[PDB]
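Student: The following block contains the structure, expressed as structure tokens.
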Amino acid sequence: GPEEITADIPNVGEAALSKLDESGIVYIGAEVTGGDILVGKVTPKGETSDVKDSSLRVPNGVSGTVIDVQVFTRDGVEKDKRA
Amino acid sequence: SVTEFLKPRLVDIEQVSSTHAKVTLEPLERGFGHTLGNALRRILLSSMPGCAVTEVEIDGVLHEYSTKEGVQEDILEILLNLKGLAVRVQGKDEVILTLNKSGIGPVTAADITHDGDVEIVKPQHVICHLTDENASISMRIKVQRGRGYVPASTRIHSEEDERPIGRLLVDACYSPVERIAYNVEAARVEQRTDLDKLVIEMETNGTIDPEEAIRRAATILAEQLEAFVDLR
Amino acid sequence: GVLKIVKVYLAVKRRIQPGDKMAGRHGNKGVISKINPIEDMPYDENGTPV
Amino acid sequence: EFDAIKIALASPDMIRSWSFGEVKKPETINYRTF
């Protein structure tokens, strides 16, 4: 199945999702340290919840301030609030 | 000889400018002038308390690496300009000033809202420039009293409620002095020839008086030497 | 095969510190060995440190 | 535990002795279930 970029991620606390917006993308200007979650993504699990966490995270030891977010959407896919 | 040491006294203070100043210590015994001058210069250049800008908050700005519509200077340039602001605080030890400006023109330190305790030494210090009639700037500036150079990276260590998006951290250089020089010359007291007079020239930001700075440096030196007085 | 792409840009202000490599225009290069306090720098008659 | 290493070419019988089974298909992963 497809991979959805949503703000709802399993096995994560509310503190980690505080920086994420309603669309699942980190706010512009937020200061993120190593290990922080930037873009929330869920991948369908095996046939055998049924979703695994494949969200993008800041690499360990990398800090900084989010200054720009660019979203590229293929035609035929509904655009989110950030786009 | 044993008790013949002449105690130096603050003779004359010359204020040639708002920032530049000159102080004189006289009389001084042979050799003591260089020691006192070096100690005072080293203490003053490092451990002089002063007030500096710590945090800034602009309404329309989310982070330093951004721009505001209607201002010529970048947000980073605005923070750098605010870093050099000279402000004296009497008792609060922590002040939050507000700046509001509109219309085309140079926004300087004179546009900061009046507070009774605080005082701006340089009202003509330019902060930014508004290049649009409809452009308006509103800013909150946090001023804190401290000592030495404290970069914002060390201040990041504090973790109470994090920081809201839009609060910009500014490196603080609390030292009010920027240049200290000293020179020993011949002094004339009665009929004694082997006496010295010390002249100390201080260039600061204008937020501290030369006499107060000299008194503070002497107090710090005496407190440090009190450990050697009682060696135990 | 790919539906969406999201790119996030992070800005870091790197300050100078010991170990950083500096150089000149005449082939002279080196690394900062110590960030000495201002009062420890040599100064001229006017008191301006180097 | 061991003192020396012996190297020689392998007979088909010894090769069969090594194997725990016979591979008969080129399929690797179902790609639906892993």
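Numbering, chain B: per Swiss-Prot, residues 4-235 in sequence.
Placed from the backbone N, Cα and C atoms, the Cβ positions cover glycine too.
What Swiss-Prot records for this protein is below:
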{"type": "MUTAGEN", "residues": "B:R45 to C", "note": "In rpoA112; temperature-sensitive, blocks RNA polymerase assembly"}
{"type": "MUTAGEN", "residues": "B:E165 to K", "note": "5-fold decrease in CRP-class II promoter-dependent transcription"}
{"type": "MUTAGEN", "residues": "B:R191 to C", "note": "In rpoA101; temperature-sensitive"}
Student: If you count Cβ atoms within 10 Å of each one, which of the mutagenesis positions B:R45, B:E165, B:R191 comes out on top?
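Tutor: Of B:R45, B:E165, B:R191, the one with the most crowded Cβ is B:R45.
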Student: Determine, to the nearest whole angstrom, how far the Cα atom of B:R45 (mutagenesis position) is from the Cα atom of B:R191 (mutagenesis position).
Tutor: 27
Student: How many Å lie between the Cα of B:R191 (mutagenesis position) and the Cα of B:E165 (mutagenesis position)?
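Tutor: Per the Cα atoms, B:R191 (mutagenesis position) and B:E165 (mutagenesis position) stand 62 Å apart.
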Student: How would DSSP class B:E165 (mutagenesis position) in three states?
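Tutor: Reduced to three states, the DSSP call for B:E165 (mutagenesis position) is coil.
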